[PDB]
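**Student:** If you scroll down you'll find the structure; I have some questions about it.
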Amino acid sequence: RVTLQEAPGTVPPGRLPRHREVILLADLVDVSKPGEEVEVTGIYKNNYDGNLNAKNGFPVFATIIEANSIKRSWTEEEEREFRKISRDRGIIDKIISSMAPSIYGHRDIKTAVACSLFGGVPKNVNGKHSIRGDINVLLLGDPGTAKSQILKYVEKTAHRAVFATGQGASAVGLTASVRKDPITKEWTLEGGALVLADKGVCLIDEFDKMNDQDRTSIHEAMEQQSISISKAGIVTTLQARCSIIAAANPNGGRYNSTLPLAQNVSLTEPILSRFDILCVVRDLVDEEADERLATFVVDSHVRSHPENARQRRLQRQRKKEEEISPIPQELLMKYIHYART
Amino acid sequence: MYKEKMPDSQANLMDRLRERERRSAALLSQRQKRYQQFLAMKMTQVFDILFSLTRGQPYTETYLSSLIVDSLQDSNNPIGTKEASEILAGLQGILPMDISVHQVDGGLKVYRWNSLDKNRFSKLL
Amino acid sequence: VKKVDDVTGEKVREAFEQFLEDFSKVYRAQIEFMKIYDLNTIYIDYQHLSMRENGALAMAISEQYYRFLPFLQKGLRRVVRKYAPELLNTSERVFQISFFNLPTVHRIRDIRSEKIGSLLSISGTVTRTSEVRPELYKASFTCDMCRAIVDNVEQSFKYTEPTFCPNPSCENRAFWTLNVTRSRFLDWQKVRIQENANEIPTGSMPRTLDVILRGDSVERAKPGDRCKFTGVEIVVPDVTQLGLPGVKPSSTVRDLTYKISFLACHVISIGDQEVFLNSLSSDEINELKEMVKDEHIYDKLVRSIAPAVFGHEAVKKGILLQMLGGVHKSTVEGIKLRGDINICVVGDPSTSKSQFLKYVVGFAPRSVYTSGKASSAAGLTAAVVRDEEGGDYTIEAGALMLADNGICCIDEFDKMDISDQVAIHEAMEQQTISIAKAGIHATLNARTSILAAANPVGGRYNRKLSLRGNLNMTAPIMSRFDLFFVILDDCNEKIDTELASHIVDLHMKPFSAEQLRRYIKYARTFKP
Amino acid sequence: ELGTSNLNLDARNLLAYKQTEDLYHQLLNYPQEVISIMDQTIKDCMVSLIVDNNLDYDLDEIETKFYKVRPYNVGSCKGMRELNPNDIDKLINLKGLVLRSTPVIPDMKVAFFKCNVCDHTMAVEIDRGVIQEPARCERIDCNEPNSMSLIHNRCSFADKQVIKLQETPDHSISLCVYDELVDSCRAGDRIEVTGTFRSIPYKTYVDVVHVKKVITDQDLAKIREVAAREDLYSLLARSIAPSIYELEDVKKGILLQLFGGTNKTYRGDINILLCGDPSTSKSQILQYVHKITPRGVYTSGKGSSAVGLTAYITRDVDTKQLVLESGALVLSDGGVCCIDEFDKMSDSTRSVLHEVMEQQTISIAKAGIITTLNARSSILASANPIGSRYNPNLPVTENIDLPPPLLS
Ligand SMILES: Nc1ncnc2c1ncn2[C@@H]1O[C@H](COP(=O)(O)OP(=O)(O)O)[C@@H](O)[C@H]1O
Ligand SMILES: Nc1ncnc2c1ncn2[C@@H]1O[C@H](COP(=O)(O)OP(=O)(O)O)[C@@H](O)[C@H]1O
Ligand SMILES: Nc1ncnc2c1ncn2[C@@H]1O[C@H](COP(=O)(O)OP(=O)(O)O)[C@@H](O)[C@H]1O
Ligand SMILES: [Zn+2]
Ligand SMILES: [Zn+2]
């Protein structure tokens, strides 16, 4: 018996994730493990008969799916357009400019975001040695620098993204939680946010203000891309192959330009060593830069305001996308998926 | 903006203020009449509450007035508690034949309305 | 052998069929719409039901609804066979009726045993919900001795086996085989709601109740929503009555305990110029229009917030603007722009800063009042608590999730511990609450406007120093308040004389407070 | 004239008249019989005064309905703990304060049985808590035995509620109420009880028959005489506390605090702080006030906490709503509380005093609980000065260890 949960990027706004019980029979066992994404074909049947008719009010049952076949992929029409795009000279600059178009400036951050989205090669050299393939990014700066809304673009762009807040997270919740099976009464383990974000990206906002233990829980995940646990006799390690994007504020809430980085933050050199790219932001004042930023922001707020009709509205939306980005965003998402694949 | 650039009126500005003054009371009276009509029209959408699910007689006016508010009226057009009390008091005057509530010692106790009909008596407005 | 007939029920069914045939035939158009779109449930406006026979039909149906429902169901299915027999086809006559638009709405406070078996409407804030399940509406059984079949075995609130084998040539009883293919099922859901804040007087605790939903109406209830239900009250067996004092009746031995639950058929959540305007009458439109089409309305509304507090006009403007928060925007990139406005006020221990909070919580359609030291991190955002009916966790609404799309008031803000001030930040800027604790990984709506009150670091305003040294709040939290006021006290005689006069008149005793809610309900929809 | 379904009989008239006192002494063991007789007596009296006297004509609903009578001022008994096993089922009178209420619980009155083979329906009612299932269908044709079945939601029930009351005999007792008596008593109600003391095969509980939600002219003459004499203030100060010499201003202030201001809807809860030297008689005054004033609670700031003052609040599985374990500060509702060692109160506890003194309320928002509680009370407090003695070489504000927001 295996539980299938809604994909992290597919949860509807403001609702808890839905899930169903899936029954694997006839040698269809061990086809999947926690963290894997699968598609299954089966029969929608009811089998929860018993005391439920009297324990809860009125006679009711519960539904399960008995699995028949399961599977853990691109047409030529998509690859042709991808290869058409790939031959453009200087494609890197278009891709970098494509990240979060409504955010003005911060190109040195946008490049890091794009690089983390594409990622590298997890070179398992000779098997006996391994290297993490994903880039870790820390966004440190003063308030009013969009260190948070960038994560609200990675969450909407990457194939599988998980977002968490520093004080709204727990060490058990992020890594893994222990459960007792309702049928076999045995100790069982359920993956946390890092296990869910496997082969994806994990987002942690306000990374500085979380308690020290929840911050410590991220140590193994940032380099081993795995979760090691020993609770209630359960000893196992899960895959947590995800990149981490963290946003934080400096000590006192404003960056002291006259002091080093190793003094402006409550973090420590170990934690900083697990990152690759550190983006330091100053909210310094200047008439020209401020005028540029304000005239960009006011037009962004003009655009985002409301105002075969489906086709016409899609055309108008893509027109607005062209007004601000060189690449259509659906094509960018597909391109990122294809490149990672 | 600066639209009032050259309204070069004569001493008739005093007569303009007379126009402002001497008819303001008429507008206030019209606003009061409009509130009266507001109540006299909302009572048409209230008596269904009384008709539907109240046949006993333990209901004091304090209960029914608090039941007109925090009710179907809690909607695109909310209503106030004192407005609900005014509605419930005006129902007796507008329908003498079915409501004869009397002061007990403090406040009013409302009994089971006879309810000959529902809305045909609104013609008196 | 002829069974006993309900002649009143037959008359009711005939009247209901005549109502269906004569009402104008919009409901027959609804039936055709259901046939076109493959719909299971028909919906009936109660005020349409109450406009035939002076509404006596509706009264009779409502006051004994649990009895008369089968007759109306029979009438409707006869009508559908008369006009749309294809809806009886499967791949077998499942059909539901849902009434809405009740005139009266009843509180959890006013639940009585007299209301049992009658149609009524209630409203309450949802706190916990269970997952949807299938319910055995009508079952069928096959005999065990012989192989006869028994259809249409309605399972009234309990698992019910057939009492006899229909063929007299068989003596089967107390043993049956349940069919799971010819039998038909329906959706099931339970909603656990709470009494609203404006119902309970101060010093009184809110009541809780469990509400039952079935059919397609399920999943339309979300936590934190001021939902509204329509249906009938039904009692269900209870096991917690044991140990109570007083004589308990017995059946002969068997137990006969009960507890009260509400079954609702229609679900709606309370909440674009023309849509709103078409729901108001001419006089209502005129009354709302006077408050909009006048030259000085802005100053008039400024001079109307909290009329008991003298002076302090800046905060009166601020609260008025906060109550009409900005339009929320979503970028073509999908990034969302926050629209709600936060306000912080700091004053000396003498200036009336708490009365603004009390006026807001007493006036706002949705509002929650709390104290800085009394509040905690879990009590503001959301609480991770073990759920009933299972071993998994489930959220509970904190101070921020409650009064969503409303104003949240916090007093003694500077007294709050920083570790539980931090959690308010995400709601203050992202309008969301993110949870990654104990099997919950969802992100919740936190569209709330934060209103706070605080005191300087030394209680008194140390007027020797500047604004920088008199506040313990750091830059990150100060940056998130769209408006920020520091009000002071001075020994000016002309001010203190009037202040004394009015604060003494208080102890001696343009637009009314009721009108402001009506105005805001119209104003809030605009998108400049 | 009244459309009411019951009459509150002025049971103090039973003691004001001789034969009714004898009736009380006879009735002490049999209230139910007299109440049942009085129901029919009321119906007959109504019928007579309406039609026999030809004064009214509205009779039908009164004729058909059932009435009750509730005596509300019966003479009190010897006290709850003094009641004997043979005092059970006797009419009793008690007093106290209500704390908690259970939700509305329906109690069976009518049973609706339907025959499951011919749909015939029988009306069955409960007599003395007994359900009698019909053995066979009553129809001449349908004689199938045991075919009668009960439809749960076509039955009729009545409201039953359990209310918790802290009783003070002339300990807590959980009362029982039925019919319109439910939800008439709520948390915090000041209650006098007239009903039946019960213990049945054995928990002690009261079947309430009525509930009350609440001197000589020579005393008036004495009050007027004391008020008229010119030394009224001097005499009052002199007689309040003999062990404390002089201190006219302190006497006047504390007596004024006992008098209290006017309450309008703006309370009059006067609060006084003693900042004298740490050897002046101040504990002797507060300890005496705790005994002379109408009863309150005596507390100390050092020996108190935030939970100790306000309350402990938690949900309940049985009640399905929040319940409170009242603290001293809320227990003093409407009375007077004394707080020694006010300078030693913890900061978290001191934060509670703010909203208490500013709005007479306490708002709490924690995990699963969001509610406000009323704590309207007057606070008399004593606080030693900073150091071993009051030092006039320092400012008066600096001699007190209370922050400006609390001190001002
Ligand atoms: N460089 C920028 N260009 C355009 N808009 C910006 C920029 N920086 C910040 N903003 C605006 O300011 C807000 C910053 O939100 P947030 O990400 O919470 O700030 P931070 O995380 O830096 O404290 C965003 O809503 C965004 O619209
Ligand atoms: N402008 C005003 N009008 C009326 N009353 C006022 C005004 N300013 C102050 N007050 C009175 O002073 C008191 C101030 O209390 P407040 O400063 O709100 O306490 P806290 O600082 O604990 O919130 C209020 O009870 C109020 O009655
Ligand atoms: N004016 C006075 N009248 C009666 N007793 C007094 C007076 N002044 C001091 N005392 C006595 O001095 C002792 C000290 O009491 P008090 O000063 O009230 O508290 P503390 O011992 O905490 O300072 C008490 O036993 C009291 O009887
Ligand atoms: Zn058979
Ligand atoms: Zn029969």
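Following Swiss-Prot, chain A residues are numbered 387-458, 475-709, 739-772, in order.
Method on record in the header is electron microscopy, 3.7 Å.
Placement of Cβ uses the backbone N, Cα and C atoms for every residue, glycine included.
Grabbed the feature section from Swiss-Prot, which reads as follows:
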- A:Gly543, A:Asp544, A:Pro545, A:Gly546, A:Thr547, A:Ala548, A:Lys549, A:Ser550: ATP binding site (BINDING)
- A:493-700: domain 'MCM' (DOMAIN)
- A:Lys549 to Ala: Reduces MCM2-7 complex helicase activity. Abolishes MCM2-7 complex helicase activity; when associated with MCM5 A-422. Reduces MCM2-7 complex helicase activity; when associated with MCM3 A-415 (MUTAGEN)
- A:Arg676 to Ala: Loss of MCM2-7 complex helicase activity (MUTAGEN)
- A:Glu392 to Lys: In allele MCM2-1 (VARIANT)
**Student:** With CB distance below 8 Å as the criterion, list the recorded positions among A:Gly543, A:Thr547, A:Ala548, A:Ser550, A:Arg676 that sit near chain C.
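**Tutor:** From A:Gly543, A:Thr547, A:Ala548, A:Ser550, A:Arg676, flagged as close to C: A:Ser550.
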**Student:** Neighbours of the ATP site A:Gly543, A:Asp544, A:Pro545, A:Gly546, A:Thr547, A:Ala548, A:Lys549, A:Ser550: Cβ within 8 Å of the Cβ centroid, same chain, sequence order.
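**Tutor:** Nearby residues not in the site list: A:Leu541, A:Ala649, A:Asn651, A:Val683, A:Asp685.
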**Student:** If I take the alpha carbons of A:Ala548 (ATP binding site) and A:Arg676 (mutagenesis position), what is the distance between them in whole Å?
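**Tutor:** Cα to Cα, A:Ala548 (ATP binding site) and A:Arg676 (mutagenesis position) are separated by 23 Å.
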**Student:** What whole-number Å value do you get for the CA-CA distance of A:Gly543 (ATP binding site) and A:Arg676 (mutagenesis position)?
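**Tutor:** The separation of the Cα atoms works out to 19 Å.
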**Student:** Between A:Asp544 (ATP binding site) and A:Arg676 (mutagenesis position), find the distance joining the two CA atoms and give it rounded to the nearest Å.
**Tutor:** 22
**Student:** At the level of the C-alpha atoms, what whole-angstrom distance separates A:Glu392 (variant position) and A:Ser550 (ATP binding site)?
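**Tutor:** About 25 Å separate the Cα atoms of these two residues.
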**Student:** Listed recorded positions: A:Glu392, A:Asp544, A:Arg676. Which have a CB under 6 angstroms from an atom of ligand 1?
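**Tutor:** Close enough to ligand 1 is none of the recorded positions.
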**Student:** Of A:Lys549, A:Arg676, the mutagenesis positions given in the record, which has the fewest other CB atoms within 10 A of its CB?
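**Tutor:** Ranked by other Cβ atoms within 10 Å, the mutagenesis positions A:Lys549, A:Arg676 bottom out at A:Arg676.
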**Student:** Under 8 Å Cβ-Cβ from A:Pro545 (ATP binding site), six or more apart in the same chain: what's there?
**Tutor:** A:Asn651, A:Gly655, A:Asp685
**Student:** Work out how many Å separate A:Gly546 (ATP binding site) and A:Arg676 (mutagenesis position) at their Cα atoms, rounded off.
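**Tutor:** Here the two Cα atoms are 26 Å apart.
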**Student:** Could you say which of the binding-site residues A:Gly543, A:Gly546 has its Cβ with the most other Cβ atoms inside 10 Å?
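**Tutor:** Answer returned by the neighbour count: A:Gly543.
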**Student:** Take the Cβ of A:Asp544 (ATP binding site) and count every other Cβ within 10 Å, whichever protein chain it belongs to.
**Tutor:** 19
**Student:** Kindly assign A:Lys549 (mutagenesis position) to one of the three DSSP-derived states: helix, strand or coil.
**Tutor:** coil
**Student:** Could you state the whole-number distance in Å separating the C-alpha atoms of A:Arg676 (mutagenesis position) and A:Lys549 (mutagenesis position)?
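**Tutor:** Distance between the two Cα atoms comes out at 19 Å.
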